[PDB]
Amino acid sequence: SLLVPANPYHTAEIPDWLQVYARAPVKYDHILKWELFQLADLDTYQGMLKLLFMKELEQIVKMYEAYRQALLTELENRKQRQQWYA
Amino acid sequence: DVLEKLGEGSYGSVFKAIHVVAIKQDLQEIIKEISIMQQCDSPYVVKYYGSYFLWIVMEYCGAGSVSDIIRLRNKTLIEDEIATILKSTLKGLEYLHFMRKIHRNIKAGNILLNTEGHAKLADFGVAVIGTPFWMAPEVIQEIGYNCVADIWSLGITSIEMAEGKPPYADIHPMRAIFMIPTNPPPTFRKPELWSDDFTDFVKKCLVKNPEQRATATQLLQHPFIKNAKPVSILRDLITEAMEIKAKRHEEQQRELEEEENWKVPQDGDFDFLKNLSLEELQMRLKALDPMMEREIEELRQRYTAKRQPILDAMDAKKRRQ
Ligand SMILES: Nc1ncnc2c1ncn2[C@@H]1O[C@H](COP(=O)(O)OP(=O)(O)NP(=O)(O)O)[C@@H](O)[C@H]1O
Ligand SMILES: [Mg+2]
């Protein structure tokens, strides 16, 4: 059978200048010319941007899942607080 | 460069920019067209600078076109306002005809005003068939035509300023093509509202026969143009429009930073929910999803933008190989 390997970048450390390139503004984006890089080292960068987008998007969803539970928990307390009055 | 929107309503978007300027959105012919649009030096004509190798760069006029001002205030223009604009419009139309050019467009939308109120012509070298409300009969019939083809359009335009729409506006355009050459000259829908000077000026502009149609220079000596007031009378309507334009920009960004307080509290601390009214708690739960897809969308739209120049570069290299 065929075995596809886990993502190679989960273990490879991500250079800090590229995290700066992701936090950079919409404006300063073409500032960097990529033609000088080789075709293969450039593959090893766009993939780390996906991995960063994922770590960044996971944090977004978790925050909203927590805020969702916090809201639903408190709303259950206002409900139980109310019944206890009547 | 990159600044905000101005409109479209015709071809493509036109944008504002600082380098202040404005920009609009077979090649060797395009190049010589702008190259000749640059030779124009008149205070009654929008100045063209360059064309980014098509993206065009032109002078920025802060009050917009008289068309935008009519739509923003929801008011047509009175008679003194028209006469003042048309005088400045006719000058510079005289100028283009001096340089043996024909504007060929001309409509409330291509008459631009600076904040001082100076009207300036725009869009001459940037125009199976299109809308022919402002076109003269001979231009429609593809008979030959000369400089006074603009004068017909000027008459149609002055009706547009006075009533908010050109003649035949409500009709299907493809019907107008064949009604304009045949039917007699258009007139005002309520002639009694307008003076003898204005109606006669439009009567001299809308002569179906071009050889009996007034020229730019001749119309500069018309009573309707002589009683024209200084550019200072346009100051109030320019202030009205600029305030309406500004007030919706405030409503747009006040309603934008309003949605900012439905996003998740950044510190991750949700103990404060004890201080909210049940109704406020319901509202946040409800807004939760619409705001999460907003954050997520603005996340991918940023990352596919940071990630593309990398991909675009790998693509050129594979071709070279
Ligand atoms: N130099 C400029 N300064 C300010 N606003 C401008 C300028 N040029 C164009 N605009 C705006 O652009 C809007 C739309 O222009 P445009 O895309 O040319 O369509 P249009 O003028 O209505 N018809 P057309 O000129 O034939 O393409 C107008 O309503 C103006 O307010
Ligand atoms: Mg225009």
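The residue numbers of chain B are those assigned by Swiss-Prot, with the residues present covering 28-46, 52-57, 63-90, 95-168, 181-313, 428-488 sequentially.
Per the header: X-ray crystallography, 3.0 Å.
Any Cβ shown, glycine's included, is placed from N, Cα and C.
The annotation ATP binding site is assigned in Swiss-Prot to B:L33, B:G34, B:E35, B:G36, B:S37, B:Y38, B:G39, B:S40, B:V41, B:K56. Less than 8 angstroms from the CB of B:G39 (ATP binding site) sit B:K56, B:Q57, each of them six or more residues away in the same chain.
Within the same chain, residues at least six positions away from B:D164 (Mg(2+) binding site) with a Cβ under 8 Å of its Cβ are B:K56, B:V83, B:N146, B:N151. The annotation Mg(2+) binding site is assigned in Swiss-Prot to B:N151, B:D164 on the grounds of experimental evidence.
What Swiss-Prot records for B:437-484 is domain 'SARAH', and it gives sequence analysis as the kind of evidence.
Experimental mutagenesis at this site is recorded by Swiss-Prot as B:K56 to R, annotated: Loss of kinase activity. Loss of interaction with components of the STRIPAK complex. In the three-state DSSP scheme, B:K56 (mutagenesis position) is classed as strand.
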Please check each of the recorded positions B:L33, B:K56, B:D164 and report the ones with a CB atom less than 6 Å from an atom of ligand 2, ordered along the sequence.
B:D164
Are there binding-site residues in B:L33, B:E35, B:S37, B:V41, B:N151, B:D164 whose CB lies under 8 Å from a CB of chain A, and which ones?
none
Measure between the Cα atoms of every pair in B:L33, B:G34, B:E35, B:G36, B:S37, B:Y38, B:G39, B:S40, B:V41, B:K56, the residues the record assigns to ATP, and report the largest value in Å, rounded to a whole number.
13
Counting Cβ atoms within 10 Å across all protein chains shown, which of the binding-site residues B:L33, B:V41 comes out on top?
B:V41
Take the mean position of the Cβ atoms of B:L33, B:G34, B:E35, B:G36, B:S37, B:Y38, B:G39, B:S40, B:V41, B:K56, the recorded ATP site. Which other residues of that chain put their Cβ within 8 Å of it?
B:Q57
Determine the minimum-neighbour residue: among B:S37, B:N151, listed as binding-site residues, which Cβ has the fewest other Cβ atoms within 10 angstroms?
B:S37
